[PDB]
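**Student:** I have a structure I would like to understand better, so I am pasting it below and will then ask my questions one at a time.
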Amino acid sequence: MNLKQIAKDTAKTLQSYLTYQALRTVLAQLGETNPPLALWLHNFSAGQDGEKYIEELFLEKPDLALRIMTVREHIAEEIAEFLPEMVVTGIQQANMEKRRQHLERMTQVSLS
Amino acid sequence: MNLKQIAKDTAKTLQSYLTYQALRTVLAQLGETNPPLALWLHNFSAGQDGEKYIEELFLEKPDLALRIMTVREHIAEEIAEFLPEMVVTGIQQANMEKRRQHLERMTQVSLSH
């Protein structure tokens, strides 16, 4: 169990997923503002490890890459502080749904 | 935009990823003390929303689902507190290296002769 490699890989996976989220937000925002570019961006994007995506966008439309950069970072800065509790308590509760499900099934059988 | 959904969906993805990562380390803790079980687990596993994965393992080998449950929770406990800084600063750096790459290129072009 390489706890330090797991953390690295998790952080990476999260940066990439938030770039993804930054990508749909701007897609939306550009659906209402400049639908020709919005379609282009829809068109451009399919396939994204978040860093490789942005690097590719930067060559085509720099100002557009900057904007994904701004959003992914504004999103991260807003949600980050909640991640630990959500995930630790989320796993703990979900761990517990399963044991309680198993106990009901067990109790439904034995007591019927 | 919908920050509340984004946080929920991020958490859920994270939670799924850590289950996946829990699987890898038990898969390898057994790789030692039981290759039949290991291969069984390996075979069963290919194809992975982490809660649906565990609910399915629970019907075949409850004790093995419980072990994944325990390892997933342990991993999260250990790494969770670092994640906020790692993501916020990882993005800020990667953002910044992207501006510096662009500057250095501009610099390479305007100044080279």
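The numbering of chain A matches Swiss-Prot: 1-47, 50-114, in order.
This entry, so its header tells us, was determined using X-ray crystallography, 2.5 Å.
Cβ coordinates are placed from backbone N, Cα and C, and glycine is handled just like the others.
Feature table excerpt (Swiss-Prot):
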MUTAGEN   A:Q29 to A  No longer prevents RbcL-GroEL association
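Situate these features within the shown structure.
**Tutor:** For A:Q29 (mutagenesis position), applying a Cβ distance below 8 Å and a minimum sequence separation of six or more within one chain yields no residues. According to DSSP, A:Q29 (mutagenesis position) sits within a helical segment.
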**Student:** Note that 2 residues are unmodelled after A:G47 and before A:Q50; then state the distance between the two Cα atoms in Å, as a whole number.
**Tutor:** 6
